[PDB]
Structure formats: structure tokens, C-alpha cells
Amino acid sequence: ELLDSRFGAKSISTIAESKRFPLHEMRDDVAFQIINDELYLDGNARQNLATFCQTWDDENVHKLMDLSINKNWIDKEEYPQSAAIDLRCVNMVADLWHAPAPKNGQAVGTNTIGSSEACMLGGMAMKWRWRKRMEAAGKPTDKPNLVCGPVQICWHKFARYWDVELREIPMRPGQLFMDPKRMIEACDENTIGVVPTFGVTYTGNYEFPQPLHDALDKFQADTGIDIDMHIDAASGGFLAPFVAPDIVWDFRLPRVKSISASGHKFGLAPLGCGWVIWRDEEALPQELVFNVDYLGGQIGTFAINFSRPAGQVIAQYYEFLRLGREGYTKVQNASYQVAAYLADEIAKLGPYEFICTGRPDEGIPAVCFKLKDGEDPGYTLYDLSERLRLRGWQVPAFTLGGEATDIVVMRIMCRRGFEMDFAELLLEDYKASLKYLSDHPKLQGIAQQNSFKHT
Amino acid sequence: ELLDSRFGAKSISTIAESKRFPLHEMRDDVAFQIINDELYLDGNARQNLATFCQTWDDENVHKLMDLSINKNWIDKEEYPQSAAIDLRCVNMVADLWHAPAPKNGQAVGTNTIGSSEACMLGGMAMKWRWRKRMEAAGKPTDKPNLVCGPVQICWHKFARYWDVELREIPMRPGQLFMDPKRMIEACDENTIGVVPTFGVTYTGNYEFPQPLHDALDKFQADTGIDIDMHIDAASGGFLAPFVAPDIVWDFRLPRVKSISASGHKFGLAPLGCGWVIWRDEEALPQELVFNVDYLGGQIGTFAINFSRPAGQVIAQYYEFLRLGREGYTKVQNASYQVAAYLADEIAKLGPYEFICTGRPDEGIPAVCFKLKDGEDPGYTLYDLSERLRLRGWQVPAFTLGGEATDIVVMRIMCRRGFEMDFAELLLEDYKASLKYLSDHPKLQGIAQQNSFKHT
Amino acid sequence: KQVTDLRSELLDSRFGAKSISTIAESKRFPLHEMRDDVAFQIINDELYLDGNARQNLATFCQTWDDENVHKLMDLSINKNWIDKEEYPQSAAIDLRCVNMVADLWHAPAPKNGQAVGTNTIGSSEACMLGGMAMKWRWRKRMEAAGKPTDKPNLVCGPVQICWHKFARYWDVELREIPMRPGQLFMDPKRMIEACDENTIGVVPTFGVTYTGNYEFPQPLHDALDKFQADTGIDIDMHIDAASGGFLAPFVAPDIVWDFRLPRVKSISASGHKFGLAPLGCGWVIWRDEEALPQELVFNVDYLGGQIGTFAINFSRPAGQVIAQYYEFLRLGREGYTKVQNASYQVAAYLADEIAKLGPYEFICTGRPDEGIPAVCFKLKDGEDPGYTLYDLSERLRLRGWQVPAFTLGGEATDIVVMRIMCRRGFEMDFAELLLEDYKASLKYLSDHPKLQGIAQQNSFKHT
Amino acid sequence: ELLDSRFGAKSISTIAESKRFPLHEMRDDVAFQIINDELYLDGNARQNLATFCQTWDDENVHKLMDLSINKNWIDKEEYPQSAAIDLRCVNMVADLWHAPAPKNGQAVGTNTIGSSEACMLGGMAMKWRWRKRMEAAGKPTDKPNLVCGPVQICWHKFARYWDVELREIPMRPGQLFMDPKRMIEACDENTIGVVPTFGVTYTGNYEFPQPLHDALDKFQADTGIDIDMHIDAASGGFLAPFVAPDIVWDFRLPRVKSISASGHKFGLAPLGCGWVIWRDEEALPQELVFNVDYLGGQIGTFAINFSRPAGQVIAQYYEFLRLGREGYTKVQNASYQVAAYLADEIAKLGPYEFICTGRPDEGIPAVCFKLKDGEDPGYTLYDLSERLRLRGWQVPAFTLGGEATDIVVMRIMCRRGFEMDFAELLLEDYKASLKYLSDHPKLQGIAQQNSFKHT
Ligand SMILES: *Cc1c(COP(=O)(O)O)cnc(C)c1O
Ligand SMILES: *Cc1c(COP(=O)(O)O)cnc(C)c1O
Ligand SMILES: *Cc1c(COP(=O)(O)O)cnc(C)c1O
Ligand SMILES: *Cc1c(COP(=O)(O)O)cnc(C)c1O
């Protein structure tokens, strides 16, 4: 019966006998080749403008990852040097965010797999601080709520997974984020804390912690209710410090007790890297820290994951070391330049409304636009997305949350390796698409599938 | 002024300015070299018998991991084929654990970073399942407890972070594990479930689910109280199915609603891979599952992390494809023969009483022993542990938990790579140590430091 | 009543097939073939048992990996050094090194364009070549004089073991000036005493293996000149510059030790020590044509005329010469100075810092004008700080560091020293880490008094 | 002014500033490329039929040699595993040559850089053995001699360096080797030993040690004088034990007290590896062995070299383990079948007389032939040799020593990698050279340069 043209031998079908555990062994390199070949069906992401996550390859990151394939992060004993490098990073990130100079030399924070993990960790201490304070006073502590904006999905999880009532201030037309006013309306003694999104996923815009900080101070005076903040700087955290160092959002704000960020977003780390830093020893409840015994003393951890590769910490460190402040500033500005240029060029092409023009002071390096209300140029942005996909380009169109469920937007993400010249290409394909849509009016209204929007 | 003999130029110390974010850029290949050089301080782990995790390099895994560096586990859209390989592995693991053949062709479960995340996930599902049952019966739900043996630390965490009373049945002399009787005294209507550890971290013994299962059956008959189980098969999950298949521990038992294991332990997968499988649709409360829109429809995920590499999943598949049931049976067998050899040989070298002798029907491939009571051979197992460390071997000695807190043990872990030849090297260095310790009596009692134990 | 499913043969977990032991029948020559990749993987796997040497502070030899050196070595795996015909370009490179090394040591300008000297495997080969050369030069001078040649002797200081061998193998009587407290080196006075009409030569060691100090050839050279005026005995030197040989000419070029001294007839050194050559490279250079007795040089025929060799080894790889040429070429005078300086800066820092932590007396504080980049110290006399240097070495080993504590020779058999060697790739950052581990160790020994005096094994001291 | 076309920079010449030590730095890659480029002027040896040494590249060997570039043979302490391997080899080789089973489980021998060092060692042991014995009898030990045959240059070296009178028995027409009768005549009380060369460099025939052994037995019966042997098995050492094991040449013969061989000749190791084995303990004088101290005991070495790579020993081991007896037999026979084929075919091409035709029982895989006396086919072997070179082939013609100064031979060496297909091509170029010389009668007797002949 069946032969394979690669091997010149009897066929082994990954798609049959994929319902059960395999019975027999297979020659090693044959297994390797079968799998390798089917990976060619994966995209490479170079033409993907939806994703936040690092997609550019650096030959040096590959080597570091490869050496670190078995280095256990949780094993501080066998891999003391990796452990050291980790602790360094914790500090360097702490510093980048203006955390108070730490007491003994070592800042209160931890590496994580991503911002998802950093956030629940952020959330758990937030809930714990609120709880303790609340038992102290002698009041019920069974109904905690969290106040926030158009948060990324992980916050919704935390909410459910931790039994916290989520008051997400709903998106609405010409009022897309958490403003002072609607925040204060959602706060009372049962609020564990307020979570501004420093770099909203859906739109790219910054939520500005400073106006929000003011309203929480006035709140305290008025009601004697003290409220903390946690900044989800999933992408913000490695942009602002460099391209807008005078946006005050970080630890410079006394209410911020912790900040998290994805290193594998604008932090230039490979996939698998996240950070969270607490203001000081006191932001982090001791009941959450578990001290594990090892050979030269005992290190306490607050983390969900246990064993895992230390590869990404080493990489993150390598980016940190090679670039520095000076170097990050050049990288991030390169991207803002591309975003900005795309924003200026895309306005010329249709009747668009910009939620985000890719400006260092308003948000991350991303262009995000919607069709001007009740204007009809002969196509939806879904339709336009589709023509562009026929050109290799993943540019997502979708609907926003809240009360702006109505609105369809397009969002372009300018990450590292999307240089000016590709930008150029995109625009040539972008125009080609308008022209084709123009010449075939029947193409209007047909596509309607929301794309992957969450990272 | 300071210079470096690698680079014959101005010194760049990573230990100076290691507390703040660096200002200036560095040549990319110097930064790489600086970090590469400092990783040689890390152990290669080949002589470490403390860890459970994979440390054997295989060129084909290295290659797969390297291709997979930017592949996003959470992005089913752009990496449609990794998405596929992940779904197969879920299926294949379900099968391995005797999951009821899945109704629509896809088993209920999910990849994870490790058992840590897989156990919380399972724990969460326990807590919700129980809640929903009490609510229905109109009863209070404020005091949930979990009943278990000498569990790996990850469970202490679960209890803490999710407000569950952990009834850890205490280790005691001649009574090291969770027995049916002590298990029953700890149970009540608030018990969200029982967790046997099918491969105890501290000693290597299996807690056999079957006797405990009987006890719960009798308990339900007596009280009306229906208690579920989740098996912590961290190591046991990829051992018994192959070398001891008629130990009845898995979904063959009606109460076991979910199983978890480490891919990076005896799963043979590289660091950062774990599995959890649920019996059927009803073991997973829907409220826990979050739906993400993409282009080809929408997928539901129950998972703490978000973005993270697909490398591991793919490597874990390669393992499955290349080995099969046949393959793994031989691989696990090889380990068991070594531990057995070691336990049989070591029993001759001193007054030792074994808690674990590395037999496939008792536990994982590990040797675990303590000094006989009232016998004094002229050294403690800490003393021996240090002599060994001088000849490169990491053979941990530590003390047990609960009421066994008195007991010092030494535990030798046998994993892939640790072949009979090396076990021979180890025996020689063992004997040489016993001899030096014998000629140098003064050394007795000096070392007293607990080694990293939890994995 | 059973539950397992087991196979009745030893299995390997790597290959999922029958076990094959390296330990069983490693006592006879193997009978059967094995799959190549399996043989490779078995051997490679048991090489992870070797140290990587990065925290070895005992050894002199080069241990830092450079990607370019790996590639030259790999290209040269089959390049036979002795085959001047097939590898003529390897042959010219080798010649270029000899010239360069002569220039570096102030050998008088070669009359025909080529210096007198040869590459070797290491200093060992070099010194015996040097010693045969010395022995023969003497021999001839005495038969001319019609005096007996059957009782030769050699006069030197605390030499490296290789001179003990030379002396044994070649029936030369060894007059080793013994070591002794506050006089650890072959001084003018004592040298003179051992010398008579049977002394083939004097061997000063430019950079001592045991401590790291230079014996300074100049003062010994003056003693010898004075010795000739008195007795009429004309005595030659050969300098064992095993490590000094690539240090001083860059960081202390006014220390006069080389061919600027007329009694120096040959110098040897190890390329794979401070030469920055990978393992397997040495050099001996002769002052000139007359320094090398014609009877030692064997003339081999090859296609483009005939070359003469003075070597113990024959067939062997040109990998190291090529690599050592690369070093020479990329670094140059400008560069070696920098590289070498870096290392001296590490020794100097280690010494200044280590002094602060206990009752030590330093034999060698790693200073460009006194010796190589090495710290050597002993415990002060009649002082007990609560450990011996042996014990400290053992706690230190427990953190990965191999820092040798051993006894010295001659009459300082009584004295125990610790010796740190700073070589390329042991940078200031590491030094730091060592220090932190050294303090830790002190603190551990302090809290554990019973530990004192138990350890007494000598470490490998010889390179 | 002057520029380099490779780097579009100022020229840097290696033939200029290569009279004195360079003054300046140079970029690391530029140096690399400069040297690397000139190495293409070196030949690859694939077409060189002069050399005995290993020239065939195997990918597995490259990798091991590259792992061991820093691994110090003399540093038993830092590289314990290499030390173990090195020792295994001494045993394996010992076994191979039928040494008596060693007392304490470790044969008396050592790895060397080559046969040359290996003979020097054997050499000194011979002189010492004789010195000791003669002192014991109260006799003069100032006039030692060595009896031997057409030795390789290392013995001429040994005789000079260590003041021994070399009594070489000279080759002469019709008798090219040390025979029993001329052996006996050169022997006396001052003979430190006899050295038969087990595979003569200049012709490829074996000197057969047995009928010499007889002569030494008969000699001792008559005179009372006892003479020992050392076999120079540079090449034959790793041929005979596989293709012709009942040639009695090794430790079977009681008077053999040491044997030496080149690994990098027929023992298949890369350049830089030799072996010398002693019959037992007593074969090796204790004054020759130096005892270094190290941390886990003390090892006595006997060797001229100190620090050097262990790369080749590890390589040599790899060749032993992967090939075994069965493998080597196959390997070497293939070399002989080429040799045997060349001899038969060359024969058909003109008026030659053979000294050696590549038979397993007479010598090594080598063809060696001279012109028939008083015949003139129209060229000298020197002239043939030159044409052969124009077609890329190194095939040495040269004269023999002593009394055969009159005889010019060609010697073809058949080593691993010179397979049947290349034999064929050689012939096709041999045939054409002969036709050219035929057509150009003027070329005759012009060339007259001896080739490198010594290995
Ligand atoms: C992408 C995103 C996340 C998810 O973070 P991961 O690193 O992908 O786990 C969380 N918060 C925000 C604001 C995001 O944009
Ligand atoms: C090691 C271990 C764990 C932790 O697993 P990771 O895969 O390292 O997250 C959990 N449970 C048990 C029983 C273990 O042995
Ligand atoms: C290292 C050393 C030697 C031996 O050199 P090798 O190249 O290792 O043979 C000789 N003399 C001195 C002074 C040494 O330090
Ligand atoms: C080449 C050769 C030698 C020399 O040994 P090397 O391995 O080249 O150092 C000695 N004897 C014979 C017969 C040889 O052919």
C-alpha cells in the first residue's frame, strides 16, 4: 500500500493514529523530519501586524536560548549564575520604573512567564492587602471588587479565578478609556484597587495614571477610603521610560504599589518572559511568599510556575546589556517613526477616524482607526483586511467592547523588524486593495470575521 | 585603567552598574561573549541526582526548540500547525490515562508550563465542582478543605492563594503516606476532594489511589458525602502506564476526575511542559473556560499563562512519535534497572533502612534511605552528601515533613542519561567517601545544611 | 501478585535498546562493531564528567574558548607539521613564528633571514632540546681541552619537573639550589658554589612554577662573568621562560633576561601558557648557528631541497602553530601588552584584597616587575587563624573553585602555600565572585572549628 | 596606497611584517580570513600516496577533537574522565598485542604523541634495563649498542641523543632486511637490545621477529648473554592482529619486553597519537617513572611531553569502540585489497621487480617496485613520479640506504579512504603518464629529486 515520497518507504500518517498514544517506535530522524515539514505550515509572522510579540530573529538570542534549554529557573543551586542574572534583571527593571532604592540592595519583584502571570500575582497581593486592612477594622471582607478600564482578557480571568467582582468601566464612543469621573463612581470600601492599562490592547492608547492618581487622593480626603493602584504596563513599561520619560505613571506615584510588563512584547525578550515589581517590602504580603530550602541559604518565591527554562531571563538580560537606555531609545523611536508615518499616509487614503496615531506621548507604536460615522467609501474594514490577507498581510479588523460594541476598527502594530521599507510595501498593497475594492463593488459587506485581537 | 584579556579593551564589569539600568550600548558580540562566559559557572547537571527534570541533550530536540523560539502557543491563528500538534498531544495523553473515548474526537484538557499550573487548574476545577454541589443542596460554602498526603510545595500554594484549608496528612515514622484511615478522619462535607501524589517528591513512593478510592466508596455509603479525586501524577504519569500498567490509578476509577503530570520530568519533554486532563466535559466547569475569537472560529482555553512558546509541546510530540508505548517502556525500564542496582548495592555499604528501592511497582526510579535507628556508622547522611559533592555529585540529604521532621534521608533520583556506567562511577565515589569519612572521624556531625528537595 | 511489564535485558535510556557498557570489557579490545553515532554519543556523554576549567585557578594553560581558534584547529586536524611537501603553507607559517619569537627575545639578526629555533609540543620538549644542546656544547669544549666528559652537572633553582626528567634521562647530575625560608630562589652566591668545570650550564626559571616569581638572569649573569675572570671557566645559560617568555617583553621590556645577555644561548617557553596558544604548542630559540651543535640536526630529504630538524617528536598536527600565528597576528605588541596587563590587574587586585582577610605573608603579589600574574601566599609563622590553607582550599572547592594548597621543595618542605593563577578569561568580575566565596569559606570555617587541620592532600602543582 | 580586494581596506601583508613581531592590533575576523585564505595553498592529501598518516575526515572525530581542544592530558585532576579513557586504551592495546593479563587490572604502558616518543621511551627502558643488569654483574656500562635493521629516522635520533652505538644492519640487493645471521654477528654483552621494524618505512615489508627470537635463544645457549627485543610496530602494529594473527610478533614472544605503534598511522587515530606498552611491571625501570601529586591519589608517568590535548586519545577510543576487532579487520582488509590490486595491475605496465605487493602476511598495504635490472622502458621512476604529480598525485620515488644506494624505488601507500575507485583513477593516470613519456623521449633521466620518504 502507501508510500512516502520523502522517505521512499511505507507511509506513516500523523493524522491517523493521532487519536491514541502511538504503539511503535520510529527512527529518530524520520520523526524529526515528519514534524519539521509540517511546521512549514506555520506562519513566520513577518507579515503579521496583529501581534505584540517579538518575531525578529537575532543570531545571538538563538544561541543563548539554545545553551539555556535545560537550565532550570527554580533550581538556584545547580544554576547559580542564571539565578544571579535573574536577580540583576529584577533590579534593573525596578530601577527603570523609579522603584524606591531597595533596603538591602535587592528589589521586591519577580520574573514570570508573561504579564498574565505577573497580573494575578499583582492582583493577589492587591486582594491580600485590602483583606488584611479590612479584618483589622473589623468589617466584612467577602465582596472584593476591582476597578479598571478596557483591560486585556487576563484581568477577566483573575476576576473569575479569584472571586473578585470586576467593575470594568465600559468603552463608549468618544470616551474610550477609564476617565477620572467614572472611576470614582465605581469605588467604595470593597475596592481592592484600581488598574489602569498603560497601553490598551484594543487601541494602543495609554491610560494615564496621573489624572487618575489625583482623583484617588481627592477621594481619600473626601471619604477617608485609601485606594491603591496597579499598573498593567504590558507594553507601556518598556516604551515610556525611554521615549517619554516625563509621563509620570510609574512608582513616582505613591499610590502605585506594583507594575507588571511583558518582556516578550516591547521589552524585546523572546516569548516566555514577564516581570512584576513591588514598591517595597510592604507592598508584598508575607503570607504569599514561600521560602524554599537550598544549599547556601533559603530563597523565598512568589510565583505560580515552578520548574521552567531560564532561557528567556538570559535573553532579556542580553537585550538589557547590549542596548541600555541609549540603545532602547533608538529601537523604540524607530518603531514610533514607522507607526507615525503609516498613520499620516493612511489618512490620505480614506475617510478614517483615528483612535491612535502612534505618538510616543499618547500610547504605544500603533495605528488604530475606524470608518468616519455614516460615511460609506464602498467597503468595510473587514473587507479591506481580507484583500490585504490575499497579499500576505495580517491586519486585523474587529469590534470594541462595552457600549462601543458597535464600532469596527483596524489596528496596526509596529514591532521590531517592521522597518520603514516594509511599511512602504504595506502601503503599496494597501492602495492596491482600495483600487480592487473600488473596481468590484459587489465585494462590499461580505467579510465579517473578527481577528485575533488579544496580543 | 581597567582592561579585559578576552577583548584587549576597556573593561565592562557586569557586577558594577548591575543595580541600575545601563546607560550605554555595547557591541552585540561582546555582550554575548560576556554573558556566555558567565554561564560556564552554571552546572551542566549531569552529576546532579537531586533533580527530576530533563538534563540529557538530544540534537533533534535542540533543533525543534530552536525553530520554535517565536512560535506562540496562544496564537492559534498564525501558527495553525503548532495549534494542531498541541491538540494531538492532549488526545494522546488522555488515551494514555484511559480517558473515556471522547464524544466529538477531542479530549478535555490542556498543555501547561508545568505541573504547578496544571495542579492549580485541577484544584480550581475541584473547588468549583464542589461549590456548585453545595449551592444546589442549599449549604454554606465558606470553609473549603482539601485532603492530601506529603504533597509537593505547589499544593501548599494552591491552598493559600485560593482560600482552601489544606488537610495535609502528616508524615510519621513507619507511617509515611496518606493511608485510607487517616484520609477518612480528615474528610467531611467541606472536602473539595482528595489528592494522592502518584510519585511523592520527597521519597519516590506511589500513593496508590485504589485503596483510598475504596475508602471513599465506603465513606459515601456511610455519610452520603460524595468525594472526588485529583491525582498528582507529576512523575508517575509517564512511568506506570508503561512499566506497571495494571496498577489501577487513572481514569479507570470513577472518582478520579482529572489527572496532571510533568512533561519535563519522566515525560521526557524539555523544561517548561506539563499536562492536565479531565475525565469528560462535566469535570470542567464551563465558567472556568474563556473563549477567544480568532479567524477560523473560536477556541476555549483554561490556562493561567497567555503568550508563551510552542517549542516544548512540539518537542514533547517528537518524544511521543519517535518512542511510542514500545519506546517509553524500554526508556523507563532502563532507569528502573539503575535505581534497583543502586539500591541493592548501597544496602551493602552501611546500616541503612530503605524507604524506596526503585521498584516499578512501588514508585518512580529513585533510591531513598535513612540510617537505621540507634545505629551510628561514624557519619550522618549530610556528611556523606558533602564528601560526594567534592567529587562533583549532587546527592541531596534533607529532613522529612510533619512528624517525620526528625528523620534525615538521602534520595537518589535516576533520570534519562544516568546510565549503568555512571551509577558505577557513583558507587566508587560512594565507597571512597565512606573510607575518607572512616579515616577522618572528626568530620562527623559538621555538615547540617538541607539540600534543595522539591524537584 | 504482580503488575509490571518488564524486559529481561539491560536497557539504555538514551537509545532505548540493549545496554553497552564502557566499563565492562574496557579490559580487553572490543570484539564487535557498534553504530557510529551511538559510539559518539556514549563517549560525548561521558565527557560531561570532565571539568570545563573556568573555575580552575591552579592551571597555567589556556582555557578560554575563542571561536576563530576552533575553526583554525578544525581545519588543521590532518595537517602534518613534519610534512613540508604536502603542507607548504603550514610550513611557511611555522617559519614565520620562529622568526617572530626570536625577534621578541632579541635574538641577534639572523644572517640568512631565518632564526635558529623550532616549534615544539610544549616547554618540556623545548627544554630537553635545550639541554641536549647545552650538554653537547660542553662535551665538545672539553674533548678539545682533552678533559674528561663523563661527569656533567646542571645548576638551577626550583625547576619544573621536566628538568628532573632531563637530568634523569640524560645522566647529568642535577645541582638544584634548594628552596628555603626568605631565600626561595637561585641567588648569585649559591649558584657560584655549585659551579665547576663540569657545569654544562645554569638554568634560571623566568617565572617559577611553584610561586610565580622571576629569577632574574641579570644578576646571575654578572656572577658568571666575575666567575670567568677568577677561574677561566666559561659558563653558559639557558632560560626556562615557560611563562615569563610571553609576559615581560610586553609589560616589563627593561628587565634584561633575554638574548641581550651574551651568556644566554637559548630560551624556551610555552605558547599554550601565556602565549595564548591552544594546548600543544611550545618554542625553543637559539642565539645563533653556533649555539646549536651540528650533530643534533638531522637532515631529511624532501622535494624542494632539504630541511634540518632538531626535534623529539616527528609526525603531528600543525593546528597549534597556525592558531599561535593567528594570536600573534591579531594581537601584536600593542595587543599582548593589553591582554597581559588585564591579567596582572586581576592578580594585583586579588592580592590587595586577600591580604585584608587573614594573617598572610605574600611570596608573590602578581606584579609585572616581579613575576607572572599570580598570587602566592603562606600563613605567617606562629600565627593560628583557625584553619590551614588546605582546609580553606577544601571549602573553596565546594563552591567550584580549584585553588591549590601544597608544600614547597628543598628545605621549605615545611611550608604550605596557596597559589592563584590569573590567566586569560579570568576577569575582574570573576575575581569578585571568588572573593565572595573566599569570605563565605572563612566564615564557614570560623563557625565550624572542628574542621581545622583535617584536610592534608596536596593539589596538583606542576602546571 | 595599497589595498586588499577582499576587505576593501588598506592592505595588510603577512609576508612583509613577518620578519619581526607585529606592532599593531588587527580586527579578529580579518586576521582569521587572512590566515584561512593562505591555508588553501596547503594540499588536502587525498591524492598523496607518500604519507602513512591519517588523512580521511570523519564528522564524528571532528566533533570530539573540537570538544577536547582544551582538555589537558597531564591534568588527571581537572579532566578525570579523559584520564579514565586514556587508561582504558592502554589496556585495550595491551590486550591486543597479547601482553600477559596485568596483575592489578592495569597494563603497563602509556599514550604518546607518536611512535617517535614511544620509541624514545622504549629506548631508555632498554638502556636502563641493561645498565642495571651489568652493574649487578660488576661490568662496564659505558659502551652500549643497539642492533637493528632499516629503521625509521627516530632510531638514528635515539642513538645520537642517548649515546648508544647504533649497529644498523644495512639493506643490500636481494637482502633488504635484518636476517638472523647478520643480527647475531653484531651482538655482544654491550647490546642493550634488538629492534625489528614490524613494517619497514622504506619498503612496507615486515621484519619477522620470530626467527630472530630463535637466534637470540640459540645465542644465549652458547654465550650466556641475554638479549631483549623492542618491536617497532609503527604501522604493522594495527594491521597484523586483524588480518594475520598467527604471525607471532608480539608479547607471545618472551623476549619482547616492549612494543610501540603509531595511532595516526594504521590505528586510525588523527595526527598526534602513539602507544607504547611494556610486557609487565619489571619491563619498566622504576627510576624512569616520575610521581606527581594530585588530589585523589598520585600517578606515576613516563613520557617526554607534559601538557598536551587529550583530543586524539578520545578520538582513538572512539575508533576502538565503534570498530572493534570485526570492524578493524574489515577496514584493514579493504586497504590490502587496493594494495593487492595495484600491485597486479602496475605489474602489467612495464619492466618492474617488486619488493612488496601488499599481502597481509608479508607487510603493510603498500606497493613498492623498482625497475628491472639492465632494462630501460624509456623513463626513470623519478621521471614517472613527476608526470604523476602534474595530474595531482604525489607518488614518491627515492633511493634506499646502506648498500642498496644503487636502487631507486617507487612506494605507493594504501590508507583509509584511498578506495578502489581512486586506485582506478590512479591507474588511468599512470597509463597516460607512460604514454606521454613514450611520446616525449627527451624527458628521460631529467628529474632526480628524492621525495620525502619517512612517513
Ligand atoms: C498582551 C496583554 C496582556 C497579556 O500578557 P502576556 O504577556 O501575553 O501574558 C496583558 N495585559 C495587556 C494590557 C496586554 O496588552
Ligand atoms: C516536582 C513536582 C511538582 C512540580 O512540578 P513542575 O513541573 O516543576 O511545576 C508537583 N507535584 C509533584 C508531585 C512533584 O514531584
Ligand atoms: C609549565 C612549565 C614547564 C612545562 O611546560 P609544558 O609545555 O607544560 O611541557 C616547564 N617549565 C616551567 C617553568 C613551567 O612552568
Ligand atoms: C613513521 C614511523 C616512525 C615514526 O613515528 P611517528 O608516529 O611518525 O612519530 C617509526 N617507525 C616506523 C616504521 C615509521 O614508519
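We number chain C the same way Swiss-Prot does; the residues here are 4-466, in that order.
Looks like X-ray crystallography, 3.0 Å, at least that's what the header says.
In case you wondered, yes, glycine gets a Cβ from its N, Cα and C as well.
What Swiss-Prot records for C:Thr62, C:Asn83 is substrate binding site. Marked as pyridoxal 5'-phosphate binding site by Swiss-Prot: C:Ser126, C:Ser127, C:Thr212, C:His275. Swiss-Prot lists C:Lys276 to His among its mutagenesis entries, and the accompanying note reads: Abolishes pyridoxal phosphate binding. For the mutagenesis result C:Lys276 to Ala, the note given in Swiss-Prot is Strongly reduces pyridoxal phosphate binding and increases stability of the polypeptide.
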If you draw a 10 Å sphere around the Cβ of C:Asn83 (substrate binding site), how many other Cβ atoms fall inside it, taking every protein chain shown into account? 27
If you count the C-beta atoms lying within 10 Å of each candidate's C-beta, which of the binding-site residues C:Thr62, C:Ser127, C:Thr212 ends up with the smallest number? C:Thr212
How long is the line from the C-alpha of C:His275 (pyridoxal 5'-phosphate binding site) to the C-alpha of C:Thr62 (substrate binding site), rounded to the nearest angstrom? 11
Would you mind listing, in sequence order, any of the binding-site residues C:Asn83, C:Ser126, C:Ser127, C:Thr212, C:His275 that have a CB less than 8 A from a CB of chain D? C:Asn83, C:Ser126, C:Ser127, C:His275
For ligand 3, the binding-site residues of C:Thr62, C:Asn83, C:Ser126, C:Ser127, C:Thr212 whose CB is under 6 Å from one of its atoms are C:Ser126, C:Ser127, C:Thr212
Cα distance (Å, whole number) from C:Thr62 (substrate binding site) to C:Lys276 (mutagenesis position): 9
Measuring Cα to Cα, tell me the gap between C:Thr212 (pyridoxal 5'-phosphate binding site) and C:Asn83 (substrate binding site) in whole angstrom. 31
For C:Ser126 (pyridoxal 5'-phosphate binding site), the nonlocal same-chain Cβ neighbours (under 8 Å, six or more residues apart) come out as C:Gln163, C:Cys165, C:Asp243, C:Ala245, C:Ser271, C:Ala272, C:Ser273, C:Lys276, C:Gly285
Residue pair C:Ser127 (pyridoxal 5'-phosphate binding site), C:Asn83 (substrate binding site) - Cα distance, angstrom, rounded: 21
According to DSSP, does C:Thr212 (pyridoxal 5'-phosphate binding site) fall in a helix, a strand, or coil? coil
DSSP secondary structure for C:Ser127 (pyridoxal 5'-phosphate binding site), reduced to helix/strand/coil, please. helix
Taking all protein chains shown into account, the Cβ-based neighbour count within 10 Å for C:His275 (pyridoxal 5'-phosphate binding site) is 29
Packing count at C:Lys276 (mutagenesis position) (other Cβ atoms within 10 Å of its Cβ): 29
For C:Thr62 (substrate binding site), what is the secondary structure by DSSP, using just helix, strand and coil? coil
Mind computing the max CA-CA distance among C:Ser126, C:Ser127, C:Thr212, C:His275, which the record assigns to pyridoxal 5'-phosphate binding, rounded to whole Å? 15
